Amino acid sequence: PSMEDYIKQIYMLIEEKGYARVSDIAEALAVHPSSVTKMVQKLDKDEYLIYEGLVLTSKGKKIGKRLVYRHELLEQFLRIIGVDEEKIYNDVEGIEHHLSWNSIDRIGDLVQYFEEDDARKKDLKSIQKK
Amino acid sequence: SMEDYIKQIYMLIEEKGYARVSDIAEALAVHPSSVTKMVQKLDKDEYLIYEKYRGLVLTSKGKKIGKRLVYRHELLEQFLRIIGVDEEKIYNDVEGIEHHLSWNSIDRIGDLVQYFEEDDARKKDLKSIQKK
């Protein structure tokens, strides 16, 4: 996992629980608590959080939210265009790490496009016939 | 990487009608010796048929894979252009994601690309949203 994966996961946990425990972060990212500990120190150095209990700072809360928004919007993207639910998670991860923010912005517009008229998704599904 | 070679070999043949080891080394920007190591793997694995002094031909199996690969790359380029991603950001973007998407996703991105190519109004509608 990268720094963004961590901040994202930490924010996800605080969203769901009100706290981000080392053991939960480790468990969620499938890494050892010892690795979480190093990363959490490097994140504290970077002012995303303050570690002693771990606590997101305002920079932490703001960026985490962007990263979750992004992830979920990308998931909605793949769902809307008819990708099989089982592959969606792996595809979104594999590409939030690789696509420019400009490309994300444009994908967001595309999701907006399909939300603006149900006739659009119907027509697209017709193509998925082949 | 076997995949990138098959793709590259495929592209050279589509382009020039033939693919030689040195054509491949210049294309992939790798050392000739690296090409040779991979070509033996490809030949023994029946992806291509190589003869010294003759360059190489893809088997029906290698052609299948090369064609599908180039399709994936080209498609991803067209997808990002169609949705209006900055021209200069496109290459680094496709490169980065092309090895990290289920073929299921690729397939659906293909229908999406088809969808916008079918009708000018759809492109017009999409662009309207980008302008905000």
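Here Swiss-Prot sets the residue numbers for chain B, with the shown residues being 5-136 in order.
Placement of Cβ uses the backbone N, Cα and C atoms for every residue, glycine included.
According to Swiss-Prot, the protein has these features:
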- B:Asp8, B:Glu99, B:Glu102, B:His103: Cd(2+) 1 binding site (BINDING)
- B:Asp8, B:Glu99, B:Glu102, B:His103: Mn(2+) 1 binding site (BINDING)
- B:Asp8 to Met: Binds only one manganese ion, in a pseudo-hexacoordinate geometry (MUTAGEN)
- B:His77 to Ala: Retains selectivity for activation by Mn(2+) and Cd(2+) over Co(2+) and Fe(2+). Can bind Mn(2+) in the C site, despite alteration to the A site, and adopt active DNA-binding conformations. Non-cognate ions fail to generate fully active complexes (MUTAGEN)
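Here the features listed in Swiss-Prot are placed on the structure.
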residue: B:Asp8; record: mutagenesis position; DSSP class: helix
residue: B:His77; record: mutagenesis position; DSSP class: helix
residue: B:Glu99; record: Cd(2+) 1 binding site; DSSP class: helix
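Residue density at B:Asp8 (mutagenesis position): 15 other Cβ atoms are found within 10 A of its Cβ, drawing on all protein chains shown. The two recorded residues, B:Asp8 (mutagenesis position) and B:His103 (Cd(2+) 1 binding site), have Cα atoms 10 Å apart.
By neighbour count, meaning other C-beta atoms within 10 Å, the densest spot among the binding-site residues B:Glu99, B:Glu102 is B:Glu102. Taking each Cβ in turn and tallying the other Cβ atoms within 10 Å, the top scorer among the recorded positions B:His77, B:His103 is B:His77. When the Cα atoms are compared, B:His77 (mutagenesis position) and B:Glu99 (Cd(2+) 1 binding site) turn out to be 8 Å apart. Shown in sequence order, B:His77, B:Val98, B:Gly100, B:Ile101 are the same-chain residues outside B:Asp8, B:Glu99, B:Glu102, B:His103 whose Cβ sits within 8 Å of the Cβ centre of the Mn(2+) 1 site.
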